[PDB]
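Asks: Following this message is one structure expressed as structure tokens.
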Number of protein chains: 2
Amino acid sequence: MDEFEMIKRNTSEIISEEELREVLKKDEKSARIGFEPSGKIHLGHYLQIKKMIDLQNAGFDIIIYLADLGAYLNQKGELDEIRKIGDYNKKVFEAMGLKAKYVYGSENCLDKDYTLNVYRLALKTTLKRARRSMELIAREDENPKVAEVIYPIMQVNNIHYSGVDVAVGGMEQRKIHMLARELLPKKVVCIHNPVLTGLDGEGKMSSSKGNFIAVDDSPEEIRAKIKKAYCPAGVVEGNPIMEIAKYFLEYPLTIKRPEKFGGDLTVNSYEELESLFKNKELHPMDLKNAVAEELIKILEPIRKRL
Amino acid sequence: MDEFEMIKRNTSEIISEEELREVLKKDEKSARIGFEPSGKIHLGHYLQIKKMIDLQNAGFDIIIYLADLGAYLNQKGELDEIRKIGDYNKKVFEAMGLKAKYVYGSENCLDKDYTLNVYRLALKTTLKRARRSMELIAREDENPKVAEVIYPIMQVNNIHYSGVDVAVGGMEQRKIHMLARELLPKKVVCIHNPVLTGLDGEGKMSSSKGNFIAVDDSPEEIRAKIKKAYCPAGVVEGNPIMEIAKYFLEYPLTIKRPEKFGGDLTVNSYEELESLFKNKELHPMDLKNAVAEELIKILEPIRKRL
Ligand SMILES: N[C@@H](Cc1cc(F)c(O)c(F)c1)C(=O)O
Ligand SMILES: N[C@@H](Cc1cc(F)c(O)c(F)c1)C(=O)O
């Protein structure tokens, strides 16, 4: 493989690839991702963390930003409560096997120079640019608040003050990151990960919704959720089960089936699993049973360490 | 004339009158007005300052806030440049015969608690409410910035941290002040002054529209500006000359005219001057000559002290 290829693996985009290669030449390099503290930690978080681990193995210093102020501005609750949730998320990230630097937003000093730079960034960012960047991030509100447009300019300001070389996040974070690449003196290389489809096949997998597989879910809960999940035969696009098998399952994979239904099946890659599912040679239920058991094995050490 | 009446004199509105009377009972009371630093100090500023003087005589502790940060957010230029202009405005305010405490926006540090309260104010203020409050204040821009909606919540936060009892400003500040009266624990009494019409009879009198009469303008410049000013016969509304005579001129007033045009005329109140002008008994030219010479007398000590 390669350090570049390992990092690029299972990503939606890299901004840009040539900039990434120029960063890999450095001996000291840092990558930073920020999370709004979530009550439950699902696969959507795990995918990001796994990518941060890939960067860690490449020689990057990993920084995990617990955006408690961001969640506060995004109408998620009270500061100290979000702080508590952030602490729980840190322990979960540790249980995933990621040893990194965990920084809260509660500190942040918020000195004169920080707020001054916020004003300077707010002076160069239009309201329409700021709102568009918050479309996939801002909590649904009939009446958008002023805090909604303070959110993205702070995330840009945080990228600047961290001085990191690489910024990581979901595809929902791209518009903010591109805005950060335009205003800031030092252009950060953005690595955006795919957005996981919810179990019901409607909308993204979020903690605020009821379509997630938490990393600490019981094996019975995992089996039930996967079983009830949206998974039409032949359709790969928008299929969460196919997504989980693509981003989490380890290959070569053996699918257990009764002899009456074709017997056990062994695939060597996701592409083979994808082809077998496209031509409907594999039934969704057998796919679900395979993915469920493998997901249980994978999430088990994390479940045990909590 | 009561202290209440003396304060209410030549105001547009007071929010509210009963709240004002409850403040007048206190031995220690404060009134605060904020100005975006302007290159030239015009009659609009003088009207505000005169009202601050009325409050000073009423027993109020006067605070002038030089909003250099506000102007910075409103796209007026660079901080240090705005600060310089702010200093010049302080000297002009002193020359007006107003001794008070002058506070800059850049000196008042942006500690964690300040920015934190800004976040909470932004969390309770909609984008639509914030923009509507900036309609008569914000610099004209085809592409409104995020800084535009940080402006009004800061002005609200400033009223809170100052702890003043009475807030003073033009009618353009009312939507911000009423927003401040809604969100803040302590409800401040708002005294709003009328908006002076420009010399061309179009739009408000501003330093950026060139329809103003600076307090340090030369007598020849004042005579010229008054002479070319919009002043149709019979029309009192939207007439800058009538406005100047109403808010600045001292009565009883004697209007000097040649015997061929009716000879010298002596009015005792603005109401009589208004009635004489409505019935076209007084020609606009004679009004202009009267207003000009009196304004020159009034502004003379100010110009000399500069
Ligand atoms: N926008 C991120 C949270 C976040 C991450 C950051 F790196 C960040 O700097 C920030 F202010 C907020 C999210 O959607 O969770
Ligand atoms: N709104 C004022 C400037 C100003 C006054 C204040 F009192 C104030 O607190 C502020 F932040 C800005 C103006 O338009 O001049």
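The way this entry was determined, per its header, is X-ray crystallography, 2.9 Å.
Note that Cβ sites are derived from N, Cα and C of the backbone, with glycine treated the same way.
Among the features that Swiss-Prot reports, ATP binding site is placed at B:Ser207. One mutagenesis experiment named in Swiss-Prot is B:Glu107 to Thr, and its note says Confers specificity for the non-natural amino acid O-methyl-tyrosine; when associated with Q-32; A-158 and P-162. Recorded in Swiss-Prot as a mutagenesis result, B:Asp286 to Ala carries the remark: Decreases the rate of aminoacylation more than 10-fold, without effect on tyrosyl adenylate synthesis. One mutagenesis experiment named in Swiss-Prot is B:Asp286 to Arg, and its note says Decreases the rate of aminoacylation with wild-type tRNA and increases aminoacylation with amber suppressor tRNA 8-fold. Decreases affinity for wild-type tRNA and increases affinity for amber suppressor tRNA. In Swiss-Prot, a published mutagenesis experiment is listed as B:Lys288 to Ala, annotated Decreases the rate of aminoacylation more than 200-fold, without effect on tyrosyl adenylate synthesis.
In the displayed structure, how are the listed features positioned relative to their neighbours?
Replies: On its own chain, B:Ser207 (ATP binding site) has B:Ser38, B:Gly39, B:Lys40, B:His42 as residues at least 6 apart in sequence with a Cβ closer than 8 Å to its own Cβ.
Taken residue by residue with DSSP, B:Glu107 (mutagenesis position) is part of neither helix nor strand, so it is coil.
B:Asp286 (mutagenesis position) carries a helical DSSP state (H, G or I).
Other C-beta atoms found within 10 angstroms of the C-beta of B:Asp286 (mutagenesis position) number 17, with every protein chain shown included.
Around B:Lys288 (mutagenesis position), the C-beta neighbours below 8 angstroms that are at least 6 residues distant in the chain are B:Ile226, B:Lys227, B:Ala229, B:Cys231, B:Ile241.
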Asks: Using DSSP, would you call B:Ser207 (ATP binding site) helix, strand or coil?
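Replies: The three-state answer is coil.
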Asks: Expressed to the nearest Å, what is the distance separating B:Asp286 (mutagenesis position) and B:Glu107 (mutagenesis position) at their Cα atoms?
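Replies: Distance between the two Cα atoms comes out at 48 Å.
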